[PDB]
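Enquirer: My questions all concern the structure below.
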There are 6 protein chains.
Amino acid sequence: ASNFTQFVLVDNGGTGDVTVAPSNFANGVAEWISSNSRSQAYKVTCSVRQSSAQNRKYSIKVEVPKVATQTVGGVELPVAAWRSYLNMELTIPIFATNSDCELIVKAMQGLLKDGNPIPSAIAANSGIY
Amino acid sequence: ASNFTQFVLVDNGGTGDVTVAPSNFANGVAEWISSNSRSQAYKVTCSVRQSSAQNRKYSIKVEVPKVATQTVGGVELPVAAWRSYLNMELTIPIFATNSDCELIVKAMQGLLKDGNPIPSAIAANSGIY
Amino acid sequence: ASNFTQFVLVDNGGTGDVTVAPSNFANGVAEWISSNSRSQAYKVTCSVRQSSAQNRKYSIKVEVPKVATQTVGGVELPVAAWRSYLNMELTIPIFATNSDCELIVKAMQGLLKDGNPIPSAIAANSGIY
Amino acid sequence: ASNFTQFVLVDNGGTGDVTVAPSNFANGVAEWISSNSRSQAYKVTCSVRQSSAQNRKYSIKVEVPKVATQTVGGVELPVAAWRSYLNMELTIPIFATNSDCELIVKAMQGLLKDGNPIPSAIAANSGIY
Amino acid sequence: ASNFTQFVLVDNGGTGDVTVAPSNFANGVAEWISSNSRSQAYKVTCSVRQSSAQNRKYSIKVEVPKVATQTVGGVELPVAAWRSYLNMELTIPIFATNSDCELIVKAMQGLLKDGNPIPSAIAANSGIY
Amino acid sequence: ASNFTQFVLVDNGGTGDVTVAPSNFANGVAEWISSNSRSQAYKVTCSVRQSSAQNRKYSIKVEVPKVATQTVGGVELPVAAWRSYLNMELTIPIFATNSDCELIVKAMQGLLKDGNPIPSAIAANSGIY
RNA sequence: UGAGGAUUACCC
RNA sequence: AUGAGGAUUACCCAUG
RNA sequence: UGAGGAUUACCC
RNA sequence: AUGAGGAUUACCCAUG
């Protein structure tokens, strides 16, 4: 094992899939970046800490760039026009079983599944109504 | 459209699925809960707001019950030993088109996809190694 | 669904029934008013809040007007001679099941049923004795 | 008349009905309790007073036990996890005739009638949406 | 029941119609935004308040963008070249019945009906002459 | 050619229609008043001005009276029991072509079209819910 | 500028 | 939070 | 209140 | 620790 492996972050059906690979584990923050210049790369970071005596907390962050080429000083540089940031924090009691943990993972997958309320609102630039 | 509808939060293949239904809309914050007491319910809330001049931001919260050894309908204390909390914040620059927003949703689904590093660490009560 | 619907507040057997319709949900306070000028309308408001970590509290208010026409400045205005106010607050533990909640609703219905002590005292302008 | 009599608080169709009977009259505050320990009893109290020069006011309180997972006759702590509290205040201007007062009672019954918004939100552990 | 829904702001036959969907109802201010980049979106907000003892006051706001692409340093972004701002306040005494309100609404639709002096001055970059 | 003419403010079929005729165009403020007693008349005013270097700004005002008879000392006079006041400001940058202005006009007519959220809240003495 | 008020081209 | 505290009723009071 | 301004629920 | 607090995103704020 080693769950520190690369995965496809944006599955565009085999063509133009954005895959992210392990790139740093310094300070206990696991990082994954796409194969781009660091200025245009996608980024995922994960870290877990025993926040309380009875909790463990996972901090996950994803950065999705909008790439561009910018003329700075008459010279062109690979750049990100902007970035979208996902910041998630999951707090799990120490009493949670592995099957209890699997229930949390399934709830997060269902939440974001296509056609469900939230992924729909997001993709359409609206709120829930 | 009208996205404020009931959906399957935990998919257990049609039998024993957890469905979550609209339960509150006070202040534009959409809420969905499962058919349980509130101490044992699966809960989801969502809201969008323009956080600043350049960004809009979604606040999505999920509460998941510890199910192993649970007494249905019972009084289970302390509350913290029996619940997991997910808190997601998605910041999106005002320039993101619907297409841009569709890619952000894909990035979120890929991150949580089965077999990928993050949902595997979580499901196995682990960190990255 | 959407439980935010109109209902008959005063059932006068089909003729002169006072029905109340959804009219505002600003600030998370659901409101219903009868089809009258705002000065003569019946009003119902409901709001729920997690008052404690372990309670939820519902605040319900009903205003029953005694309508009149008042000559003010030589001109006649639709007005309410007076108003009767019902203020109710229900505190429910988070541990209460849906069936536990149904028991509370049945107790409130039985309390006010015709012929029972309390609705009798009220309608006769007396106390319990 | 003489309205201080026993009545059915929870109607379960003749079988398993909860009847509440007079239990105290200290200070003109009528009390009715079910046949249980006081920690598990259904309790109702009522009193009228002229709150001010223009109004009379009824204070009606109801305590309902959490029944799911209850141990009959047992010591259940904390007390707050096992009980719901209803507190109603009805303010009525001194000009209200018996007829006016009969309409106020109808407004109260309509509000709590089955299928109407409020008792449906309560029974389903919900707010308005 | 709900009136906080999607609606056609600009009716361009049945194609090129501008639809504005619910986005946020924080602090009694309902907001509606059109789809795609928030930067190029149409925006509508609305709120009511009891301005004084006898008046209720509505505040409606509409923003019509002039869609354009901004190019700076080779990096292009979707922007609104400029925006028009409509601001309206409608004061209504509490004595107005539903019939009075319907008439106020007809007066507003009449003012802006095609061919009438006001909508004709505006559509032509003109004043009254 | 002239747009300072008579027009139907309230279209009530073809009978009971409220027509407002030109009355005064002093100081760049065009005024229109309905017939009969000025005390019970509908009033519409309009003016444009270059609010800033890039903007032109329209100020429109409408008054809908509640017709009534005032009786004081036996002397009765035709009055408006009260009035509703509509006030709108429309800011338009000088870069707007005639086509841009026509779209602004369509957005205004769309907002108030029958059945849409806003004209429906108003005609019903309501807010957004 | 103001989801500031109004006896509504007034006032804060 | 509490009040058989008040109201002109989504406001105010007192106590803690 | 304002035929006060605005980068528009801000400001005067 | 908490925030439908903010960000230029493993940083900052406020409260407790």
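We number chain D the same way Swiss-Prot does; the residues here are 2-130, in that order.
Recorded method is X-ray crystallography, 2.8 Å.
Placed from the backbone N, Cα and C atoms, the Cβ positions cover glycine too.
For reference, Swiss-Prot lists these features for the protein:
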MUTAGEN   D:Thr46 to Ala  Loss of repression of replicase translation. 80% loss of binding to the operator RNA in vivo
MUTAGEN   D:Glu77 to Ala  No effect on the organization of the T=3 capsid, but with a loss of thermal stability. No effect on infectivity
MUTAGEN   D:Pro79 to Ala  No effect on the organization of the T=3 capsid, but with a loss of thermal stability. Complete loss of infectivity
MUTAGEN   D:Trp83 to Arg  Complete loss of viral assembly
Enquirer: Three-state secondary structure of D:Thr46 (mutagenesis position) from DSSP?
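Expert: It is in a strand.
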Enquirer: Can you tell which of D:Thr46, D:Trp83 has the most other C-beta atoms within 10 Å, given these are the mutagenesis positions?
Expert: D:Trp83
Enquirer: I need the nearest neighbour of D:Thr46 (mutagenesis position) among the mutagenesis positions D:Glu77, D:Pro79, D:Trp83, using C-alpha distances.
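Expert: Given the candidates D:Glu77, D:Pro79, D:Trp83, the nearest one is D:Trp83.
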Enquirer: At a 10 Å cut-off from the C-beta of D:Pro79 (mutagenesis position), count the other C-beta atoms across all protein chains.
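Expert: The answer is 11.
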Enquirer: Would you count the other C-beta atoms found within 10 angstroms of the C-beta of D:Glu77 (mutagenesis position) for me?
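Expert: A 10 Å sphere around the Cβ of D:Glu77 (mutagenesis position) contains 18 other Cβ atoms.
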